[PDB]
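*Asks:* I am attaching a structure below and will ask some questions about it afterwards.
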Number of protein chains: 4
Amino acid sequence: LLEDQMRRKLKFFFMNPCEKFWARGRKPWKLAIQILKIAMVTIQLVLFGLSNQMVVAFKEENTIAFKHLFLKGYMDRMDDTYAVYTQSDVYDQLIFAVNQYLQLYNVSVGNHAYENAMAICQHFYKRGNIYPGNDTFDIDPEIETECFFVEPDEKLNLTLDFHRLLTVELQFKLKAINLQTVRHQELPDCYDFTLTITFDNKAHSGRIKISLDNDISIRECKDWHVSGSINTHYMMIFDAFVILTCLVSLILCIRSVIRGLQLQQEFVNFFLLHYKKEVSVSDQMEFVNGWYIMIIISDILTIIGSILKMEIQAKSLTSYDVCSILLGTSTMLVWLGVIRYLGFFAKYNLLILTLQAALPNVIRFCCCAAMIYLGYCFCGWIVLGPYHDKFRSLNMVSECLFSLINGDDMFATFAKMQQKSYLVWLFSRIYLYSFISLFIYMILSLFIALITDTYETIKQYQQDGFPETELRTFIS
Amino acid sequence: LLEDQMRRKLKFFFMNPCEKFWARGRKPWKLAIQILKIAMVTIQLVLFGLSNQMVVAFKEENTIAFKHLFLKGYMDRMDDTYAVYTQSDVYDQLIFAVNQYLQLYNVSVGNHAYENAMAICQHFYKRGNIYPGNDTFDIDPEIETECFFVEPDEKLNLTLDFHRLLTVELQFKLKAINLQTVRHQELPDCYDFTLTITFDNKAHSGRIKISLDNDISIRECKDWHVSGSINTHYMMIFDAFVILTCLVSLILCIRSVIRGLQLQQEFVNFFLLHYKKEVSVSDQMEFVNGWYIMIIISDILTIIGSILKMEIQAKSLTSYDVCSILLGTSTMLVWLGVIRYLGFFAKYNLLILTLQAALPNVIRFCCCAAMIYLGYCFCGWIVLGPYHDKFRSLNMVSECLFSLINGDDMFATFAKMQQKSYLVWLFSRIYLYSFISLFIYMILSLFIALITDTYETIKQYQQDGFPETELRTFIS
Amino acid sequence: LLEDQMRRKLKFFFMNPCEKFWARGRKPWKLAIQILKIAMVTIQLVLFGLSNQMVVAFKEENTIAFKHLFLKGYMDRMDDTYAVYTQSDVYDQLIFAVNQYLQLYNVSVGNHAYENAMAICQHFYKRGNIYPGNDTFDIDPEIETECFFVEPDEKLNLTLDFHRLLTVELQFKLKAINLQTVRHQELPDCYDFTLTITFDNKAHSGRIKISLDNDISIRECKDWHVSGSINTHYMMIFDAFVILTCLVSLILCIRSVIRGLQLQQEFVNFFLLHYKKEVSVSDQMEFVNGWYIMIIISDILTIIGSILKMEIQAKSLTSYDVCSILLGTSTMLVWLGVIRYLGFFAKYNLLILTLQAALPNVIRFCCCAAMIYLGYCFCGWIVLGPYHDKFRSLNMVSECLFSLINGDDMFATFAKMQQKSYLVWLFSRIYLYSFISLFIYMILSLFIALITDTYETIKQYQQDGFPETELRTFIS
Amino acid sequence: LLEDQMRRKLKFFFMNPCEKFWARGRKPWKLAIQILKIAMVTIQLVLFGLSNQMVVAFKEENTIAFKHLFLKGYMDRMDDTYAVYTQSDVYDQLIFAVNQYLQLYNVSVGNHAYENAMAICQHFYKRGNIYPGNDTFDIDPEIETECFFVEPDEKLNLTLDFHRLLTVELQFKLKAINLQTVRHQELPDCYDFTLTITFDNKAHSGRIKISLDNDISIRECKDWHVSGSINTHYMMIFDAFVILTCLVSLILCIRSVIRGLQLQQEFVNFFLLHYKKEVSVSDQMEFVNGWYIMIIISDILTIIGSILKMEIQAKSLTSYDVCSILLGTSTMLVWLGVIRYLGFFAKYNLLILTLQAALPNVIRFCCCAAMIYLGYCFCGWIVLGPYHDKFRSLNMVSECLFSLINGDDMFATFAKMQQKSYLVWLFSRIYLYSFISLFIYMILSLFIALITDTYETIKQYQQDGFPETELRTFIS
């Protein structure tokens, strides 16, 4: 009858394990190709990560070197967020960095070279006058910028006036070859570094903020002869094969989803002819697999990210920002679908189901508590904002005070209070104590309670019955 | 009959959602105006916070500058809680700070200026004699204070004798204009800094404690001409409109509360004529909304805080202490009432109800455990007080050892024990180990147990019935 | 009958609240005097703590001063666990400390004085010969000690040979008066400091370990004249009244306990004549109050500690070690009995009862897990002991790795591995990962489960019935 | 009948406590010898640990000394992972270390001696040419190594060219005797230190990485005469007796296991003749003791580790790596079997049983969550890898981010983001926030729920019945 032929069709359709689709008929495809995509996208990613980590592992190191070469009185180990005050000493930095640039072949150990050359930038106001003692100023909302050009060879001349001075900057390129990357592996060895020292006077507070910033561009050498004999990049293959596995599993997943929707509306109609039951929300949403939706999102994202990787490796742009993010979130989604395949196995399916049933209420409670904690933020930002250093901008309030829910670096935040106004000090202790109490002895225990109860209910389900369903009646 | 006309009245009165008051009749007021107050009080606050954060962001920076200008041998990065020992070196600080004051136009990068000028304070005893080798002293409970006045222009003379010397102090004003605040935004640019270096000899221990303290006052410039053409503060509006929204929602909430109380005592009397039941505590407290009480507290507090903000911005006092606290706690209460509006929505009402039912027992247990932990405090303060540095005053004992319940910076407090008396060392390990065990493996699990059980009981309630109530009988 | 007259007697005896003993008859004694003892022993303790904290607050400060005076190249802020290597530099420390001693009236700011004077100690072997290049030595298990005496007034001579040198030491007394203690409060102002610099060569490793140690003795000044007119210690009273309140509550508690035991064996016999039931363990232990046992322990301990305080304050010894411990643990026990008084109140009695029922199983599980964790200790001590710095002696293994259960300073212990032998590195990661997993995802959840279940069972008890008891039958 | 004679046999076989095997018949062996093995293997281990800790306690100290002697500008306290930049300064290190080697008898306090002598290593390329400015290089995959030999006695000559220079190295031996070890205890006093300074130029980045590494070999002195009269190692005994106790308990445990297996298959057959039930998996695995399996593993491992200890102490090799690991994991297994003996006692058996029933599901969930967290790792490694310092290699990602589940050093990882690309910054906050939320408010609560429920189920079992078993029927 039409009824049992459904029972055959939808029971075998809905049988969770493709192990059962294996156990009648002969087909093993949909899991095999998807494990292929797992190992493919993860080897893709890991390979990407090691290459990019070599580029970075050279960049941070050279930036360290340049910091100790061009920054006067920079301790051989390190310093951080450097600062200057007296004017002649700013002059001594600038003169020092210049004389270090010109003599760098004598000075430096590293092989960095001029490229076949410096330059100097000053940004000053169109019209300065400021009389801080007379209570009278005029301000210009315009900056005129003047430059020099100082040559690699052939003591200095220069001019500076602080009051009109907004920022001073040094820009130039040092070009260096990375032995250990090209030598063993096939990656480009040529680096164009743009070094910029910059002095921020924008605060006009007396602090001249010094930073040495490093921009980096990759190039391949015109002639490389190693071992006395005559790089070759094969990634050109495996990126492509990734894009193909991804196109394929995308097509298949989408096809199965659409078939499931056609059988969705078909089933609705059939149940209308016979029993005239509707229930299109619950059962319509049952017919959605919901995991193949993840596999589609992941799969689109690996297509886009693999394409961007292929184009950036083609032009050698080296931003590697958007590409990396896409590739990483996609592979994380794949590794999350492995839980899917663990659902069939035997026992894990309980524990997975209860993670699945807890998440939709968990997010709800996250809304509720988000209002509390978002409330404290606007409190302590304004009350403690002038006094505490870790409450400064709202963001630091939120990310610090969230680190304080998890109970980390807490004695710090208690210990660093200014204690000038005694009232704000006391408030600080009521604020911090009360809040930490509220999150650690309520809200954490509310997640524990919520999830515990969810877990026992799905344990009862797997022990005795499941909620009555039109579909379940009619398949059995 | 009088009975059903109640059932109509009190059922519609008590219907939790104003969504239902919407669904019969036509009125949407009480929620609309209150969301207005939400966005109003939070934009009020956030705006306040960004302005005040600009003032502070300039203050801390200039204080850094002055610290590195007037403190001899203050490392360009920073030092902390500075100290001096040899007497000639105290002289070298003082002479140094003076010669740095007089030459500061040559020296400093910042634009700070004398105001159209120094002064020097010495606080010495009326009669000193102390013979620490003879075992004999006489002490004076009186301080005579002598000052100098040193001019901005035109090497030094001065006198100091340590034994009679209680504190030395330098006070003076540097006046500076903040470009980046006035320039983009409408806020005052003029700062009067009172710099005070102070040397605390009060301990008479040999340590001369140096600090450089910064007092700051805001003023508007007499003539500001920017861009070659001719600040204006609009906050004058939005503060007022806040005070109005607050007055309005205050009046409305109070009115509804009072009506609810009149229907309270009315209902009591009516149930006396008919069935003669009393139960005035349970049901009398039912008639209290209890959320509008929060909205009143919040609303009064935003009235007071907005008024203080308006007056301080009027006179430009800049304490911004009491005002900020009021405004922040008020807005935190508003953000806490958003949970109220989340109670109607659908499912959250469970989870909210169980937070509500857990809090009243949670506070009880907080009493009980507060006695334990308050007991340990008086223990470790005296036993470990001489030895540990973080147990010093009782307060540090309580705030450290509370940071130790949450399990932070613990290996520190174990590792820093003096270990001179071996008995106190051993006690230290029994103390710390035992206490940390007791709070993390009992009391945290007691909050978890308490709240879990509360949550399951209100889950049963929402599943099957609620406690029998006179009101509930008579509305249904 | 004999039966109901028991029911009268034992029901009123066992009625938990003395509120009920109040509600029939007229007596309020046993709680009133005990609250007296609460406030008495805690004011006793707190007063002790503030005085002792003044003594310490001066000691640590002066020790800081001396450290910066007598230790060459000791940064004005601080250094820690100082060290020396080259021999001429050890000489430069010693010569420096001497020339700093002799000139200290010129040098130092603090008022410390010679007392109406130095001395120098050298500890050398009876017979040294060590030939580390010849592989041959002879060792003497005897030390001969030679001293000098260097005068406060009137460049140096001295002799040192490192190989025979075990330790060098400088001992002497500086005598100083503390203004701020005597002046406001009644405490002695005279301090005898014994300063000892010591150089530990015991390791014979090339590191000469320098430390400056401070011994301190309190004395009262012979003539103190303050304000031009003519300390007085009243503690002589309040210590005594403490000892009296303690004797009194001790006598009363013991008396009630003994009466309870006489009615214990009486009841056993009476139930033998009538029903011939034994059950002497359960009910015999019921007749023990069990809280008055705490009050006795506390009370004895406050007697001993108050006596030791009175004697030490009499002789002014200032060890303040054993005394402090006794006084502090006693007062902690009192503050723990306040939970007792919270048991009667109303609702807390549930939560208290479940703490009481959980503790006896909690200790059991503590045994079980103590075997695991004590096992890991003997593992990581030997495997990681040479490599990690925080696993050194077993104790540091146990107190660090316990800090690691609570999840603190963890990334440190992962990050500091030597990584010389790769096998020990890998083992280190299996060790740390596995252990941290085991305690945080098992044993903490086992305490949570144990206590939760205990709490629900006593909740059922207070809801419906208690275990059948001979006593409970026969009182009702 | 054959049936009751089983019931006698298997009931007494399976009676958990050997207390019951005591209570009929007379034998106490199997527990007595095993407690012997407990105290034996733990005294073995602890003794090992104290000896090895003396060796290490001398090694780290001397390494400190040498670091401060041979490293120019190494602060007397310490520095870490030292670095150099300018070429003449590398020369100044090298010249300095040489002049410190030659003069070390004058210089150093420690007794270290030349052994009856330096050497110097340079590793340079076979053919260098690198033109970083011309974009052209040739690389040699070959290193030619040249050495000098510099004498202990009798300013320097040397040659260095950086571009061909891969590493420079100094190797030599200082020989020192440890007084405090031989003197009190019987251990060898002679140390051969191999000191190697090494300069890593491999990065060719401009950073010359300096390290001072210490290799150490133990020897016994040819002539030691102490106290004027004439070491002796007894460990030769107790190691052997350990190996014997271990052989014995191994033989016994294995014998009982094999007997249990023979009665296993016997019982299967007997139940086949009578009732013809199979159930060989459940009951076959019941007949395995499962604890004696642990005791065998432990016992084999103590045999191997004691043997390796005996051989290393024989030859005095001092690696002490594999040996230590074996000995430590074995003794940890023994200390874990003490839980076994706690199972019989009385009440602990519940709590033990539930640890035992929770572990097999716990590992399952560990698989599931391992997929998630292993997914995040491959995400944040690539996205945050260039920017964060603690995400560098994948391993640091995993061990840091695991330290972040437990909630430690979190505000660090939030605070150190580069913030160059704003998109990667934002992603960083979604990554970190989301992940920390997911593990602390889900997966920890899922372990809590899982274990709680397991605990209540075994509580019901011990209260009422156990699952029906063929064996249990037929023993009762």
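To match Swiss-Prot, the residue numbers of chain A are left as they are there, and the shown ones run 33-148, 155-192, 203-278, 281-526.
Backbone N, Cα and C atoms are what each Cβ position is placed from, and that goes for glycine too.
Copying in the features that Swiss-Prot gives for the protein in this structure:
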| type | residues | note |
| --- | --- | --- |
| MUTAGEN | A:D108 to N | Abolishes basal channel activity without affecting channel activation by a synthetic agonist; when associated with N-111 and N-112 |
| MUTAGEN | A:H252 to A | Increases inhibition by lumenal H(+). Decreases inhibition by lumenal H(+); when associated with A-283 |
| MUTAGEN | A:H273 to A | Increases inhibition by lumenal H(+). Decreases inhibition by lumenal H(+); when associated with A-283 |
| MUTAGEN | A:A419 to P | Constitutive active channel; abolishes inhibition by lumenal H(+); increases the pore diameter |
| MUTAGEN | A:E449 to A | Constitutive active channel; greatly impairs inhibition by lumenal Na(+) |
| MUTAGEN | A:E449 to K | Abolishes channel activity |
| MUTAGEN | A:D459 to A | Decreases in Ca(2+) permeability and selectivity; decreases channel pore dynamic behavior |
*Asks:* Let me know how many other Cβ atoms fall within 10 Å of the Cβ of A:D108 (mutagenesis position).
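*Replies:* That number is 13.
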*Asks:* How many Å separate the Cα atoms of A:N148 and A:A155 across a gap of 6 unmodelled residues?
*Replies:* 8
*Asks:* Name, in order along the sequence, the mutagenesis positions among A:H252, A:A419, A:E449, A:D459 with a Cβ closer than 8 Å to any chain D Cβ.
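*Replies:* Only A:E449, A:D459 pass the 8 Å Cβ test.
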*Asks:* How many Å lie between the CA of A:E192 and the CA of A:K203, given 10 residues are missing there?
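*Replies:* Taking the Cα of each end residue, the distance is 10 Å.
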*Asks:* To which of the mutagenesis positions A:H252, A:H273 does the lowest count of other Cβ atoms within 10 Å belong?
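*Replies:* Candidates: the mutagenesis positions A:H252, A:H273. Fewest Cβ atoms within 10 Å: A:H273.
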*Asks:* Would you count the other CB atoms within 10 A of the CB of A:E449 (mutagenesis position), including those on all shown protein chains?
*Replies:* 19
*Asks:* Just name the mutagenesis positions among A:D108, A:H252, A:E449 whose Cβ comes within less than 8 Å of a chain B Cβ; none is a fine answer.
*Replies:* A:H252
*Asks:* Taking Cα atoms as reference points, which of the mutagenesis positions A:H273, A:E449, A:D459 is nearest to A:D108 (mutagenesis position)?
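*Replies:* Considering only the listed mutagenesis positions, the nearest one is A:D459.
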*Asks:* What is the separation, in Å, between the Cα atoms of A:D459 (mutagenesis position) and A:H273 (mutagenesis position)?
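*Replies:* Taking the Cα atoms only, A:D459 (mutagenesis position) lies 54 Å from A:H273 (mutagenesis position).
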*Asks:* Write out the long-range same-chain contacts of A:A419 (mutagenesis position), meaning residues 6 or more apart in sequence whose Cβ is under 8 Å from its Cβ.
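*Replies:* Those within reach of A:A419 (mutagenesis position), by Cβ under 8 Å and sequence separation of 6 or more, are A:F489, A:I493.
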*Asks:* Going by DSSP, give the three-state secondary structure for A:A419 (mutagenesis position).
*Replies:* helix
*Asks:* Within 10 Å of the Cβ of A:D459 (mutagenesis position), how many other Cβ atoms can be counted across all chains shown?
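*Replies:* There are 20 such Cβ atoms around A:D459 (mutagenesis position).
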*Asks:* What is the straight-line CA distance, in whole angstrom, from A:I278 to A:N281 across the 2 unmodelled residues?
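*Replies:* The answer is 9 Å, taken between the two Cα atoms.
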*Asks:* If one measures from the C-alpha of A:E449 (mutagenesis position) to the C-alpha of A:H252 (mutagenesis position), what distance in angstrom results, rounded to a whole number?
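*Replies:* Taking the Cα atoms only, A:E449 (mutagenesis position) lies 29 Å from A:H252 (mutagenesis position).
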*Asks:* Reduce the DSSP letter at A:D459 (mutagenesis position) to three states and note it down.
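*Replies:* Looking at the DSSP assignment, A:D459 (mutagenesis position) belongs to neither helix nor strand, so coil.
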*Asks:* Going by DSSP, is A:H273 (mutagenesis position) sitting in a helix, a strand, or coil?
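*Replies:* Reduced to three states, the DSSP call for A:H273 (mutagenesis position) is strand.
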*Asks:* In whole Å, how far does the CA atom of A:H252 (mutagenesis position) lie from that of A:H273 (mutagenesis position)?
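*Replies:* Their Cα atoms are separated by 54 Å.
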